[PDB]
Amino acid sequence: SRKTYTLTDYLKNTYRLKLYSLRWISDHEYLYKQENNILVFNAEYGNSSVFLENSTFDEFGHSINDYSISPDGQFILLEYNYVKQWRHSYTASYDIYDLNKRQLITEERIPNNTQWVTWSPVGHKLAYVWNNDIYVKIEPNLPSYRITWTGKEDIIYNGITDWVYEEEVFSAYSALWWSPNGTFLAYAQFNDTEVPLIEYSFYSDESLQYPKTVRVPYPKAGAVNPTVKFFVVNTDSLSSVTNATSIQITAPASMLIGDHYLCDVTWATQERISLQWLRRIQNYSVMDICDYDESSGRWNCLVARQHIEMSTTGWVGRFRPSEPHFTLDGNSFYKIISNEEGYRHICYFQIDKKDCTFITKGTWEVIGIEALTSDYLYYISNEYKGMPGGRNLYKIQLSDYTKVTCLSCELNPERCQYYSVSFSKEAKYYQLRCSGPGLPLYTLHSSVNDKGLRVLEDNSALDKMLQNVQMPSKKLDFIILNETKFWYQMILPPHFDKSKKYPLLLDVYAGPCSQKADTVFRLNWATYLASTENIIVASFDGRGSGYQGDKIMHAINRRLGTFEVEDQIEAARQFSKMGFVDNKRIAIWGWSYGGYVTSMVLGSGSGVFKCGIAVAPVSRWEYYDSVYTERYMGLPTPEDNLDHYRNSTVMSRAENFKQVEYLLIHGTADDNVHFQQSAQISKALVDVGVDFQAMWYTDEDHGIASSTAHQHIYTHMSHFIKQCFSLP
Amino acid sequence: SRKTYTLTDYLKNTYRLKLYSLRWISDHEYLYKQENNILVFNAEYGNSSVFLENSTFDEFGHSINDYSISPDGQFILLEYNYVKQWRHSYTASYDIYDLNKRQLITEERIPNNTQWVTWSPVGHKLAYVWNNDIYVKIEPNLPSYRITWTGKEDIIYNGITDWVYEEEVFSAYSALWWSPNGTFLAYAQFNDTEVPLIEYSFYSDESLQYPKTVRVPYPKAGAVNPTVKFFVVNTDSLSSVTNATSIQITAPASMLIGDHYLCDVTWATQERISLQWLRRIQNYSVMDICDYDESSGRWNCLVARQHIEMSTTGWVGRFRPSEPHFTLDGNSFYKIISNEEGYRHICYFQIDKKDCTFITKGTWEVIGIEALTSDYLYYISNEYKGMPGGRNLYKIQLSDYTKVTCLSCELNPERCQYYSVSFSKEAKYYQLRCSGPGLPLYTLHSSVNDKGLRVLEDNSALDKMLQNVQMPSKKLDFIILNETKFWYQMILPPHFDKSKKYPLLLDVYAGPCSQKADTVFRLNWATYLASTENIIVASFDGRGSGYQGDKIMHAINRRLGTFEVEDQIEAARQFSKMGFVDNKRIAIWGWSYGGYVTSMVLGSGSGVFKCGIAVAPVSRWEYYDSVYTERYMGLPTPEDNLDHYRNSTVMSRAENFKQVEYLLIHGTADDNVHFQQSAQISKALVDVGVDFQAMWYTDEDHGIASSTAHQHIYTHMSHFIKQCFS
Ligand SMILES: *[C@@H]1O[C@H](CO)[C@@H](O[C@H]2O[C@H](CO)[C@@H](O[C@H]3O[C@H](CO)[C@@H](O)[C@H](O)[C@@H]3O)[C@H](O)[C@H]2NC(C)=O)[C@H](O)[C@H]1NC(C)=O
Ligand SMILES: N[C@@H](CC(=O)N1CCCN(C(=O)c2ccc(C(=O)O)cc2)CC1)Cc1cc(F)c(F)cc1F
Ligand SMILES: N[C@@H](CC(=O)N1CCCN(C(=O)c2ccc(C(=O)O)cc2)CC1)Cc1cc(F)c(F)cc1F
Ligand SMILES: *[C@@H]1O[C@H](CO)[C@@H](O[C@@H]2O[C@H](CO)[C@@H](O)[C@H](O)[C@H]2NC(C)=O)[C@H](O)[C@H]1NC(C)=O
Ligand SMILES: *[C@@H]1O[C@H](CO)[C@@H](O[C@@H]2O[C@H](CO)[C@@H](O)[C@H](O)[C@H]2NC(C)=O)[C@H](O)[C@H]1NC(C)=O
Ligand SMILES: *[C@@H]1O[C@H](CO)[C@@H](O[C@@H]2O[C@H](CO)[C@@H](O)[C@H](O)[C@H]2NC(C)=O)[C@H](O)[C@H]1NC(C)=O
Ligand SMILES: *[C@@H]1O[C@H](CO)[C@@H](O[C@@H]2O[C@H](CO)[C@@H](O)[C@H](O)[C@H]2NC(C)=O)[C@H](O)[C@H]1NC(C)=O
Ligand SMILES: *[C@@H]1O[C@H](CO)[C@@H](O[C@@H]2O[C@H](CO)[C@@H](O)[C@H](O)[C@H]2NC(C)=O)[C@H](O)[C@H]1NC(C)=O
Ligand SMILES: *[C@@H]1O[C@H](CO)[C@@H](O)[C@H](O)[C@H]1NC(C)=O
Ligand SMILES: *[C@@H]1O[C@H](CO)[C@@H](O)[C@H](O)[C@H]1NC(C)=O
Ligand SMILES: *[C@@H]1O[C@H](CO)[C@@H](O)[C@H](O)[C@H]1NC(C)=O
Ligand SMILES: *[C@@H]1O[C@H](CO)[C@@H](O)[C@H](O)[C@H]1NC(C)=O
Ligand SMILES: *[C@@H]1O[C@H](CO)[C@@H](O)[C@H](O)[C@H]1NC(C)=O
Ligand SMILES: *[C@@H]1O[C@H](CO)[C@@H](O)[C@H](O)[C@H]1NC(C)=O
Ligand SMILES: *[C@@H]1O[C@H](CO)[C@@H](O)[C@H](O)[C@H]1NC(C)=O
Ligand SMILES: *[C@@H]1O[C@H](CO)[C@@H](O)[C@H](O)[C@H]1NC(C)=O
Ligand SMILES: *[C@@H]1O[C@H](CO)[C@@H](O)[C@H](O)[C@H]1NC(C)=O
Ligand SMILES: *[C@@H]1O[C@H](CO)[C@@H](O)[C@H](O)[C@H]1NC(C)=O
């Protein structure tokens, strides 16, 4: 009677979630990439028109992986020869297609191996980075104007982030910000001169006779960090002079006193930019508000205008200080910060007033500010039903904070408890995306009265297909520990019978501000383990987890590898005492940070776990990068936090691995959690004579995501788990 | 009833073979390092005396790992701070102890980080290499004299070998040869300026925050090779202000025409040195015989004096041209070369006569020339009983080749069929070392009438211990394939009963000139697998194997990865048809070349094998070094043998691994077979969706020999084999 969701179904994507990715081009229309052609849609009525034919670029000779239309609709940037670099960065070739002449531009082309390109927010100016230097094109076909000359590979970065800034602060390769109407181009510059290099072998295709050594400026905990400078250049002055002057905006004095980071840049108006800076000891940040001085040509940041944001119990922000959302005239802004109770809420600032006023409050948190009009501020929070793993869209009246309306809570409470949103240019319309607990649902709405214009995609096709397979169910609930409630989730085998005893697999991440217990609908490895192997796959959000206030989130401050580890063990103890858990068959696994916690758990000697798998785990904090590591652990020095850095390694627990079955997996070209980390774990296990299972993945990185490797690792891990569980 | 030989027994060395390592110091006495003190023994009678007390160096503050006594007995070189490099190279600190003053010398000490040191063959002169340059000390306490100034790390090597010459041609780090009485010091210079570098991470102790990248000049097949020059300096013409002049000896001409190697250097007299050169296409070599010209100060090598040694069916030599053994007057010499039938035998040469005369012949081979006197030539061969895996010592009368005497054959035919030998300085005495098939046995003899003076060590203590454990037995026999007989051996479980069906593990190496079927007694992993797990562990010597003639050895010429692989599959088929082998439980495993063969067999789709383990395998010949690879494969160019280089990779067979259980093991710091080789196998397997087991060993090299990793690898492999064999 009906098959189950099998490993091959997971690895071959037989059941696919349908999406609806649109791109707003104005306050009334959006583009909808339709594999073959790209159409333009009128939000009001739903009618469309082809914007670009699928055959428009047939005899290009190059497969196009993406495009970007200029804001004024006159040009289309064609991206090809895509070559991935880190999590966000990549290089590529670009051609520009004129839409009014319907001709590809052939003169003054963007160079090959370009690192980043972006249209101005209005019109059709272009700014790109090539060979670590910035270039600006006023017209697509005319010569570029070079803005920087200091660009040097692995050394000086203009307009793009170095490794640690890409991964840990901006979550982007780009380090340039056009002003609202395109007049000014602002950019950061990184000096990695004294940053040490992580080096590792890349084997490449079998044809390469000698392996290549990859080398990357990467600051490990406590090592020399990149330094940064910020500049603003007036692009409108490029005809008139040669070598346009880049005006530098420097430090707030309270930052210059030592190592610091640029963590946020947000343009407020055509002549006002705000910058947030953060000290290397990440519990103090400052926001500067800088105005262009028309008769000086400078950018001045009034000291009375600065805003300090700090924390006494931890670091600043969830992963960094939040971004401001300025009003029209840029004289005020809203920002999510931790209130006096440790809960992140929106507060209202006046640019020259030291104190801000909170406009939301309660024992829940605002996830993010989504849109701001003269009338309302739109935001997502987990307020509904008191569930930290749910997400809904709310709107608060700016003239009366008493008028808070939830726009998504009630649309379909049964199927939808987790939403994200995309507003049109002036917030006239918005697309709501529901991701769980039922199948994804995309709808379009008009902001006037919040009416739901129509259903964009409801995955009805996947729904028909799934009723023919025994799919698992998912319970989201909580347990109480020392008067505090902690949430957990369980992917339950089909026809779950609490009368029976099921083997259990603890799927963990548990890094700071993480959340593994939510209402999102997923089709992943756990779906298969529960559906086909009848294994319960649980996750627990303990101390250190996010979106529930700083009391819980900062509990691991300066103490990584302690409570978040203990709380996972306790959770497994609690689960086992629920009655439907086979005590003798409890396992644990995790990937990055989750691999670390898994290994720490397995070496705890708790006796609770029979076996476990760690994929690309951190093994000692001194091996990971400075920005992420120090944010939670401070510095690795006698003076500050070296004792705990040395007390929380996986290596020191090697001996206890004699009690469990361990599978250690790592990609050899992991630029993020270096193969080094697992190479040291394996060496310590060998040194104490502990037998374990291993698998390296040649040339895979932190995601072990190439098509073949992804299939191979989940296959190898499925065999290990069924063996450990005495089942097929 | 009695325990078996277990895994722990093997890993903890509970049963230890006893040895008798002596060091001849003259034609009448030898030193015997006793793990406390070192004594000196009189060969004739067997009486001894302490030569150095065990407490002579207590408050040194340094553990001494070795020492060397000057040929004149006046000094003792003390080696400490030993830091291993490759298979033979290493660096160390040295101090010289004066024996007549019983004082450690404190001035003009040998530098720290010294790379090589060697007393002159007579007296007490010293030649050492520090920072890649040669230095000479006429007296232990006086300043040294710099001989070379060109030494540069990874770059110019004077008196020491670079990576590939250390591993593949000289099997040593030393590249200097003192003349007989210490007058001249000959040396080579290895120029690696265009040799590419192999680079790999080294993680070190957990304290190291960032991994270090090790880089070694290493020519992979077909890459730019190091170049070499040969010099001779007169150590007697010393100077406080003078660079001694190094006289260079250049190439034959037939060598200078292309890439070549210096493969052998043997001093013939006080003023005659012979040198053998090999072309990069290793099927042609030339011996030069050079004499010092007293009135020129030069070394001339008369063209009419050179000897050419070549092969039409393969390369020259077993792994390289054999070395010559010169007569007293250096006007004639004996050398093992392949005769017209393909069998290696001793040939007698006159330095200015082109043709040589064979003094031994037959379908067996001379393994090596061990000693030469005016009277006789002593050698080891596998002639006895026609068994190629047996070794015995013979002597042939130089005046009458009809007088050939076997000196070891009959001593104890039951216990001893494999010997090595160590003669005193003038060959007045010799120590025979029997290594199987029974327990090792060391005896001492006098060359006069070949009397066996006495038993030095007979392992009677291990014998008593072993009778209390169920030890496996060993069968050495053969099978015939196409009219040719090929040898094999089986380590048989205790109480072997050919009525039962046993799982079988094929233990393979099979590289060119290899021999895995012999009469040597061993206590290893196979002993445990047979004794405790009841697994038959077999080995087979097929095409390409050595010591049986060029017809069999050269069969794989330019064809590595073909017949030696097929022959292992065929042997496994034959074994299964013997009746006592369980067909459903046949596995195979090997290390290095054996790992390559194991992987090729497992990827053949023959269906014969259920599972296998490859340790540090070669996976594609373009990844291994030039000297070894090109010896059997020629060059990887379309004009030469590129097609076969590309057809013999393990990766091309990825798909067929779907049928077997495979365990792939490699050390991450392997400087010999780079981790790269296994990294490419694992990647080809992943690309075709084949599951397999793997294990990398952090910071281990080709030997995966550190105490903890050795134990770990064998424990992991044992679990894998038992799982595969229920
Ligand atoms: C080890 O081997 C290296 C490579 O063969 C040697 O090197 C190099 O040195 C020679 C010096 O003559 C250079 O010769 C060229 O330059 C001169 C003048 O410009 C010309 O007259 C001549 O015709 C050549 O064009 C080589 O360019 C140079 N090759 C390199 C750098 O690889 C090296 O000297 C040798 N080491 C020792 C100690 O001998
Ligand atoms: N380097 C780390 C980066 C990181 O934690 N984040 C950035 C990328 C992915 N994440 C996000 O983008 C994201 C998460 C949360 C928020 C928010 O609530 O404000 C916003 C963005 C989660 C944080 C992840 C990481 C941690 C490890 F401990 C590790 F060993 C490897 C890693 F890749
Ligand atoms: N590099 C190779 C060196 C090698 O084959 N020899 C040198 C060291 C050990 N051997 C010997 O010393 C030796 C072997 C034979 C003889 C003789 O009969 O003349 C003399 C010495 C065997 C040859 C071994 C090797 C081969 C591989 F294919 C590989 F993947 C790794 C290796 F280390
Ligand atoms: C969607 O439909 C509207 C309504 O018909 C289109 O707007 C009309 O465009 C035509 C031009 O062909 C004019 O004659 C009308 O006066 C327009 N009426 C308006 C402004 O409502 C609109 O172009 C369509 N949009 C898309 C993207 O197809
Ligand atoms: C103005 O443009 C110039 C010329 O294109 C830039 O000057 C060069 O900059 C590099 C440093 O990256 C120097 O090595 C050259 O010597 C400079 N030559 C000059 C002065 O033309 C210059 O960087 C730009 N202006 C400023 C202040 O950066
Ligand atoms: C884009 O913004 C810039 C900067 O505010 C505008 O340029 C200024 O225009 C005002 C006129 O209203 C002048 O007083 C200033 O001298 C200009 N500043 C300069 C020269 O940078 C520009 O008008 C805006 N673009 C558009 C089309 O609105
Ligand atoms: C920001 O973090 C640093 C480090 O935790 C705090 O300064 C340290 O405070 C502790 C007290 O718990 C002392 O032991 C150290 O000597 C201090 N080190 C210094 C002054 O560098 C600092 O106070 C924190 N700031 C806030 C707002 O709490
Ligand atoms: C030494 O080996 C080389 C390479 O095999 C021999 O030269 C090649 O001989 C083959 C014939 O089988 C030809 O196809 C090639 O064109 C030859 N290449 C050359 C001339 O370099 C060479 O003859 C061998 N020497 C001996 C003694 O047999
Ligand atoms: C291109 O567009 C046409 C017109 O609607 C459509 O029928 C066709 O399927 C598209 N081709 C591709 C490659 O999807
Ligand atoms: C980029 O490289 C291509 C070769 O693929 C070459 O034809 C072209 O001229 C280069 N320049 C640009 C901007 O495409
Ligand atoms: C980068 O910093 C280095 C090292 O501290 C200094 O030499 C250099 O001037 C800086 N580079 C630039 C262009 O600012
Ligand atoms: C509750 O407090 C006890 C007592 O210190 C401790 O053992 C336990 O780990 C705590 N649990 C939580 C959720 O903090
Ligand atoms: C050598 O020194 C060791 C060290 O304890 C001692 O046991 C042994 O008896 C000594 N042997 C002689 C012959 O002095
Ligand atoms: C060894 O013993 C013999 C026989 O008595 C004796 O003549 C000889 O001198 C001894 N060795 C030495 C060098 O004293
Ligand atoms: C190295 O050896 C030299 C030469 O004898 C000596 O003076 C020096 O102290 C040694 N170095 C160390 C660090 O022991
Ligand atoms: C000996 O010759 C070398 C090679 O030119 C030279 O560098 C060195 O200085 C000479 N010896 C001395 C001490 O001058
Ligand atoms: C060593 O040989 C040289 C050169 O043949 C000779 O001049 C010298 O006398 C010999 N040394 C001795 C001690 O016989
Ligand atoms: C024996 O003959 C067959 C057929 O010619 C061949 O395939 C096999 O490889 C041969 N074996 C040997 C040792 O030559």
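The numbering of chain B matches Swiss-Prot: 39-764, in order.
Determined via X-ray crystallography, 2.0 Å.
Placement of Cβ uses the backbone N, Cα and C atoms for every residue, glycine included.
A mutagenesis experiment is reported in Swiss-Prot for this position, B:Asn85 to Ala, and the note states: Does not inhibit dipeptidyl peptidase activity, interaction with ADA and homodimer formation. While the structure shown retains the original residue, Swiss-Prot records the mutagenesis experiment B:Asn92 to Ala with this note: Does not inhibit dipeptidyl peptidase activity, interaction with ADA and homodimer formation. In Swiss-Prot, a published mutagenesis experiment is listed as B:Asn150 to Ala, annotated Does not inhibit dipeptidyl peptidase activity, interaction with ADA and homodimer formation. Experimental mutagenesis at this site is recorded by Swiss-Prot as B:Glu205 to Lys, annotated: Inhibits dipeptidyl peptidase activity. Listed in Swiss-Prot is the mutagenesis experiment B:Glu206 to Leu, annotated as follows: Inhibits dipeptidyl peptidase activity. Under the heading active site, charge relay system, Swiss-Prot lists B:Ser630, B:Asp708, B:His740, citing sequence analysis as support. Record note (Swiss-Prot), mutagenesis B:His750 to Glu: Inhibits strongly homodimerization, dipeptidyl peptidase activity, interaction with CARD11 and T-cell costimulation activity. The unchanged residue is displayed. According to Swiss-Prot, the experimentally introduced change B:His750 to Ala is described as follows: Inhibits weakly homodimerization and dipeptidyl peptidase activity.
Location within the structure of each feature annotated in Swiss-Prot.
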{"residue": "B:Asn85", "record": "mutagenesis position", "CB count, 10 Å": "8"}
{"residue": "B:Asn92", "record": "mutagenesis position", "CB count, 10 Å": "12"}
{"residue": "B:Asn150", "record": "mutagenesis position", "CB count, 10 Å": "11"}
{"residue": "B:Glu205", "record": "mutagenesis position", "CB count, 10 Å": "22"}
{"residue": "B:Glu206", "record": "mutagenesis position", "CB count, 10 Å": "19"}
{"residue": "B:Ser630", "record": "active site, charge relay system", "CB count, 10 Å": "21"}
{"residue": "B:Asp708", "record": "active site, charge relay system", "CB count, 10 Å": "22"}
{"residue": "B:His740", "record": "active site, charge relay system", "CB count, 10 Å": "20"}
{"residue": "B:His750", "record": "mutagenesis position", "CB count, 10 Å": "25"}
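Of all the active-site residues listed here (B:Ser630, B:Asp708, B:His740), B:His740 has the Cα closest to the Cα of B:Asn92 (mutagenesis position). Taken in sequence order, the recorded positions B:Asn85, B:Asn92, B:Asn150, B:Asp708, B:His750 that lie near ligand 3, meaning a CB under 6 Å from one of its atoms, form an empty set. Less than 8 angstroms from a Cβ of chain A: among the mutagenesis positions B:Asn92, B:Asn150, B:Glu206, B:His750, that describes B:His750.
The separation of B:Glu205 (mutagenesis position) from B:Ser630 (active site, charge relay system), Cα to Cα, is 14 Å.
Looking only at the recorded positions B:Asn85, B:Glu205, B:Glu206, B:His740, the one with its C-alpha closest to B:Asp708 (active site, charge relay system) is B:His740. It is 12 Å from the Cα atom of B:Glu205 (mutagenesis position) to that of B:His740 (active site, charge relay system). Cα-Cα distance from B:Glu206 (mutagenesis position) to B:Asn150 (mutagenesis position): 28 Å (rounded to the nearest whole number). Closest by Cα distance to B:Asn85 (mutagenesis position), from the recorded positions B:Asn150, B:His740, B:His750, is B:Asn150. Cα-Cα distance from B:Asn150 (mutagenesis position) to B:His740 (active site, charge relay system): 27 Å (rounded to the nearest whole number). The distance from the Cα of B:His750 (mutagenesis position) to the Cα of B:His740 (active site, charge relay system) comes to 15 Å. Proximity of the recorded positions B:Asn85, B:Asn150, B:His740 to ligand 15, judged by a Cβ distance under 6 angstroms to any of its atoms, singles out B:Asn150 in sequence order.
DSSP gives B:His750 (mutagenesis position) a helix state.
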